[PDB]
Every structure is written in C-alpha cells, then in structure tokens.
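Have a look at the structure below before the remarks.
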Amino acid sequence: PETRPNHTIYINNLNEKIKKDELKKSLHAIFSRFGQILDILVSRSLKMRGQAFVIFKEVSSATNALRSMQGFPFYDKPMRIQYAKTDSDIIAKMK
RNA sequence: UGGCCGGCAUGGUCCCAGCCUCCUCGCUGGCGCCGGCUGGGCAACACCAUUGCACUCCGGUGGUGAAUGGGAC
Ligand SMILES: [Mg+2]
Ligand SMILES: [Mg+2]
C-alpha cells in the first residue's frame, strides 16, 4: 500500500555508522536544490537509525526530490525514498 | 588501579626518545611478575543485533587479558 504525496520524504537504507550531525548536514548538501528545507529529523535509536525525514516547504520539492534521488549512492548505500505516511508537526502547525 | 587486596621480584633521582589506555590523552599519567574481588558508562571506539514512519532522550556486549629503550649524574 504505497503512500500519498507529502511535504516530507522518508528515506531509509542509510549508512547507520554516520553520526547524526554529519548525516543531517550531508543530507542538506544534496537535497537543498529541490527547494527550501524546513528541517531534517534524524535519530540513531534502535528503531529510528538508518532513516531520516526531510521536510520541504512545498510538496513539489518533495516530489522532485523523491524522483530525482531514488537509489542515489550515499555513504556507499543506495538511498531508498518514499513519501512520509503522515504530516510532520512543523507542517501541521501551518497547513 | 576505574575502586581494592594478596604473593613474589626490584639500588636511587632524574633527562631524551618511543609506546600504551572505555573511566581525570599528556610531559608534576603509566610502560617488573602472578592471582583474586569489584563499581560506573555507553560519550568515544569496536563487535553483535536491527530495513525500522518519527516528531518523548532511551537496543546489547567488549577493551588495563595495555605499553620499551637510551643517556646523565
Ligand atoms: Mg586510564
Ligand atoms: Mg549505543
């Protein structure tokens, strides 16, 4: 059951050996070109490691980001991207 | 020594270089041998497990079972 378009993209299959601060920075380095990014959430907990949430201001950016970077080698691993299931709080606090 | 004890061995104080380490990374730390008890913490590092949809920080285990020489008095 695929997911519907969202302001936020959910990425997984990320190298778990990368520290949080660096991961967010590197992610911003490659995704900022698709549009303004409101935030990038990363957690190294047992349940949230290897994944990240990049929150774009406009859905078209998320959609572009998703199509353009699907499978992109990042820290030696093919990035897997999908739309997030539900809106991030930062987005709800508006739209 | 992260805290603590037992056995044995061992002239001294320095000075230069090199090396070691999860627990006060460096020159007013340490760098003989053997044995046993034990605390903290996953922050760093490593290993194991994890492919996971969050917006509440939060899986486990291991390391000292470490490290040489030279010179001056
Ligand atoms: Mg020590
Ligand atoms: Mg950990």
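Going by Swiss-Prot, the residues shown for chain A are 4-98, listed in order.
Every residue, even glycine, has its Cβ placed from backbone N, Cα and C.
Noted in Swiss-Prot for the protein shown:
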MUTAGEN   A:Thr11 to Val  Abolishes RNA binding
MUTAGEN   A:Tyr13 to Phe  Substantially reduces RNA binding
MUTAGEN   A:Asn15 to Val  Abolishes RNA binding
MUTAGEN   A:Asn16 to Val  Substantially reduces RNA binding
MUTAGEN   A:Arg52 to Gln  Abolishes RNA binding
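Recorded features from Swiss-Prot, shown on the structure.
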{"residue": "A:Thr11", "record": "mutagenesis position", "contacts (Cβ under 8 Å, 6+ apart)": "A:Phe56, A:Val57, A:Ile58, A:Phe59, A:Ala65, A:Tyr86, A:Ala87, A:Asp90, A:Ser91, A:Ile94"}
{"residue": "A:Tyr13", "record": "mutagenesis position", "contacts (Cβ under 8 Å, 6+ apart)": "A:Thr6, A:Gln54, A:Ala55, A:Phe56, A:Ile84, A:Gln85, A:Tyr86, A:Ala87, A:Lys88"}
{"residue": "A:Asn15", "record": "mutagenesis position", "contacts (Cβ under 8 Å, 6+ apart)": "A:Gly53, A:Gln54, A:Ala55, A:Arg83, A:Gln85"}
{"residue": "A:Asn16", "record": "mutagenesis position", "contacts (Cβ under 8 Å, 6+ apart)": "A:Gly53, A:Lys80, A:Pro81, A:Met82, A:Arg83"}
{"residue": "A:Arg52", "record": "mutagenesis position", "contacts (Cβ under 8 Å, 6+ apart)": "A:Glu19, A:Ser46"}
